[PDB]
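S.K.: Dumping the structure here so I can ask a few things about it.
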Protein chains: 4
Amino acid sequence: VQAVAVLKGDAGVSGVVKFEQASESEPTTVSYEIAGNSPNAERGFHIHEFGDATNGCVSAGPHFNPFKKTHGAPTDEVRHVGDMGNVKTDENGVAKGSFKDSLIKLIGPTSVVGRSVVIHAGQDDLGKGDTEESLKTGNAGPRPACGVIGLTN
Amino acid sequence: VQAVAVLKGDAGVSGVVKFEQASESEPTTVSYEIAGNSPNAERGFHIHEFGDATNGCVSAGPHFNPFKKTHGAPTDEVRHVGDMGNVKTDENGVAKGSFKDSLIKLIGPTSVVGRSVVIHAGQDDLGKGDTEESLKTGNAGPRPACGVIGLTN
Amino acid sequence: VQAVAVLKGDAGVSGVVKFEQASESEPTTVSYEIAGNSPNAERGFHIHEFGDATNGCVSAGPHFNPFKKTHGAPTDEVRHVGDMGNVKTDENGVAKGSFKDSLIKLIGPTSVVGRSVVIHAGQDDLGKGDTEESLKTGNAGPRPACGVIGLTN
Amino acid sequence: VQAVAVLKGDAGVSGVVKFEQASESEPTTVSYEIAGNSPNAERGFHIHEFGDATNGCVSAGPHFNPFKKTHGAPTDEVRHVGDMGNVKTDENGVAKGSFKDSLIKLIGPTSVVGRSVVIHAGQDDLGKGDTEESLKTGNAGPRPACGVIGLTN
Ligand SMILES: [Cu+2]
Ligand SMILES: [Cu+2]
Ligand SMILES: [Cu+2]
Ligand SMILES: [Cu+2]
Ligand SMILES: [Zn+2]
Ligand SMILES: [Zn+2]
Ligand SMILES: [Zn+2]
Ligand SMILES: [Zn+2]
């Protein structure tokens, strides 16, 4: 009901993601601070299916998609539950923010506890690219950092 | 359900812990391979409460103990759910094995998903000792590597 | 803001439970009279998740737990919202009383309106058992009578 | 967002009515299967005010009418939100079907969750009789069965 993912990797990317959700029907509050990114950029931020890091961020699987839909924007009606959009980085490569979400949960059958958060190397096209991958991953590219979502105090 | 924990730290000890539990009622099988430990020895191996890695292995908290009991051996009646006793290390400092446990679950209110696995620097006295501390941690010592338990497959 | 549940089943147990709440912040007053129980006993009394009677009391599901907690006693910090403890039966098998509760609400997101009240065949251990079942239902046993919580006056 | 009422009483009439509403603005879908009616007939089908089964169906109160209108057909402008008109029974006295309604909701201040569904013993005159009662209940007579609308999943 309070969870955290410490992001780590081998590309200088690093950070912490905080989840808060008080009750089953309430929205989760996502708060992140990630550094080591490109400056002045937009980078893909998502929930991948597996909290598996056997071989690094590549071990995490595809996007969390309990409802079998297509990749989209956090604001679209048609998205994967793990679709958190893009995070915007500053002049120093720091992405900092917070938001609320109704699809992402800590409680119940679709819980994300035990899953992974990924920060991509590229930008998420929200599925409005003209490529077929756009509808899978949004073409956000590789995985500089990821972290398992764990239960905290 | 299949869960896994990738064990890391800054002391050169590392490894993989796999969990498997078919159904609620059923026992969880745990399998592991851990490297970098002292040779020919015994080291404490537990499940700690938090899957919090904001402060290395420290932030993992104490032993997961929903039944509010004291520390013991995996084969004791009185024990924490997290108590997996000691792993035996070989001539190369490797710990390799498997076991089935009935308290440790992947499904249910006592689920270990989102929690942490801990590989200690010392031997777990199995709550059979000198102190009061024995009754808390089995005096296993510091924590050279840990990992959040995540869902995989 | 006044609700009621008529408890019926195939076991000879029946009764009526009343709930009254004037504002979301105020505590909910629970009043009841239930007959046909064992005499001079303690039987489990809970709010289950669904107001679904398609399959007797079975279809009411588990305990109402929007906050993702373990089964406990009405007076513990950690408990399901629907944990109302045990009711005491007299010489005639009648259970009659009232109590105030601050987790149970008729107003808001965690309202119990439309959910089910279940009276059990056994005694609630209060989560003070050593099994996972204790942590799920207090080992209260079968469900002889239940009823949907409806609006009234 | 999903709910059900299980129709029962003492006259052989029984059944299930399902409701589904995705959001407050969307219309509600109603589906039903009712048995034990007279065959080849039309019977009044309404949502009554109280989900109170204390004394049986007579305890449900009058029609749900938060907007203080006069009784009518589901298609008129002036109707109680609880007016579902008549259900047509077949040769074996089974009424089956589905509809969509814009007054009836599962979400918000006029939610029907916790109120009663009633199947009458006679035909609803839809408010077009000359009598007074017509404007109240459409002269649908007694209540062979009713059930509280409860939450389901
Ligand atoms: Cu991604
Ligand atoms: Cu330990
Ligand atoms: Cu119960
Ligand atoms: Cu009516
Ligand atoms: Zn996606
Ligand atoms: Zn222990
Ligand atoms: Zn409970
Ligand atoms: Zn009417």
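Following Swiss-Prot, chain A shows residues 2-154, kept in their order.
Method of determination (from the header): X-ray crystallography, 2.5 Å.
Note: Cβ is positioned from N, Cα and C throughout, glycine not excepted.
Pulled from Swiss-Prot, these are the listed features:
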BINDING   A:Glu43  Zn(2+) 2 binding site
BINDING   A:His47, A:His49, A:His64, A:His121  Cu cation binding site
BINDING   A:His64, A:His72, A:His81, A:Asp84  Zn(2+) 1 binding site
MUTAGEN   A:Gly123 to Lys  Does not enable copper chaperone-independent activation
MUTAGEN   A:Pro143 to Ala or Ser  Enables copper chaperone-independent activation; when associated with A-145 or with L-145
BINDING   A:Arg144  substrate binding site
MUTAGEN   A:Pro145 to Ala or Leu  Enables copper chaperone-independent activation; when associated with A-143 or with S-143
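For each listed feature, how buried is it and what is near it?
M.R.: Around the Cβ of A:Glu43 (Zn(2+) 2 binding site), the number of neighbouring Cβ atoms within 10 Å comes to 18.
Around A:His49 (Cu cation binding site), a 10 Å sphere centred on its CB holds 23 further CB atoms from the protein chains shown.
Under the three-state DSSP scheme, A:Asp84 (Zn(2+) 1 binding site) falls in the strand class.
Secondary structure at A:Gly123 (mutagenesis position), as computed by DSSP, is coil.
Neighbours of A:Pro143 (mutagenesis position), defined as other CB atoms within 10 A of its CB across all chains, total 13.
Secondary structure at A:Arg144 (substrate binding site), as computed by DSSP, is coil. Other Cβ atoms within 10 Å of the Cβ of A:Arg144 (substrate binding site), summed over all protein chains shown, number 22.
A:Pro145 (mutagenesis position) has a Cβ environment of 25 other Cβ atoms inside 10 Å.
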S.K.: Are there residues of the same chain, six or more positions away from A:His72 (Zn(2+) 1 binding site), whose CB falls under 8 angstroms from its CB, and which are they?
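M.R.: Spatial neighbours, sequence-distant, of A:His72 (Zn(2+) 1 binding site): A:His64, A:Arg80, A:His81, A:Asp84, A:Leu127, A:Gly128, A:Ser135, A:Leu136, A:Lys137, A:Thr138, A:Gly139.
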S.K.: Hey, of A:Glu43, A:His47, A:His49, which of those binding-site residues are within 10 Å of A:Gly123 (mutagenesis position), Cα to Cα?
M.R.: A:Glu43
S.K.: Relative to ligand 5, which of the binding-site residues A:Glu43, A:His49, A:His64, A:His72, A:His81, A:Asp84 have a Cβ found under 6 Å from one of its atoms?
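M.R.: Once distances to ligand 5 are taken from each Cβ, A:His64, A:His72, A:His81, A:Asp84 fall under 6 Å.
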S.K.: Taking DSSP three-state, what's A:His72 (Zn(2+) 1 binding site) in: helix, strand or coil?
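M.R.: Its secondary structure by DSSP: coil.
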S.K.: Rounded to a whole number, how many Å is the Cα of A:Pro145 (mutagenesis position) away from the Cα of A:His121 (Cu cation binding site)?
M.R.: 6
S.K.: Setting A:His64, A:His72, A:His81, A:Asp84 aside, what same-chain residues sit with their Cβ within 8 Å of the center of the Cβ atoms that define the Zn(2+) 1 site, listed in sequence order?
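M.R.: Once A:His64, A:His72, A:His81, A:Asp84 are set aside, the remaining close residues are A:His47, A:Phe65, A:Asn66, A:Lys70, A:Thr71, A:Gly73, A:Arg80, A:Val82, A:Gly83, A:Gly128, A:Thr138, A:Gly139.
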S.K.: Sequence gap of 6 or more, C-beta under 8 Å: which same-chain residues meet both conditions with respect to A:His47 (Cu cation binding site)?
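M.R.: For A:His47 (Cu cation binding site), the qualifying residues are A:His64, A:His81, A:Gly83, A:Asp84, A:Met85, A:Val118, A:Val119, A:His121, A:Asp125, A:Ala141.
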S.K.: Give the three-state DSSP assignment (helix, strand or coil) for A:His49 (Cu cation binding site).
M.R.: strand
S.K.: Please list, in sequence order, those recorded positions from A:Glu43, A:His47, A:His64, A:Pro143, A:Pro145 with the Cβ less than 6 Å from ligand 4.
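M.R.: Near ligand 4: none of them.
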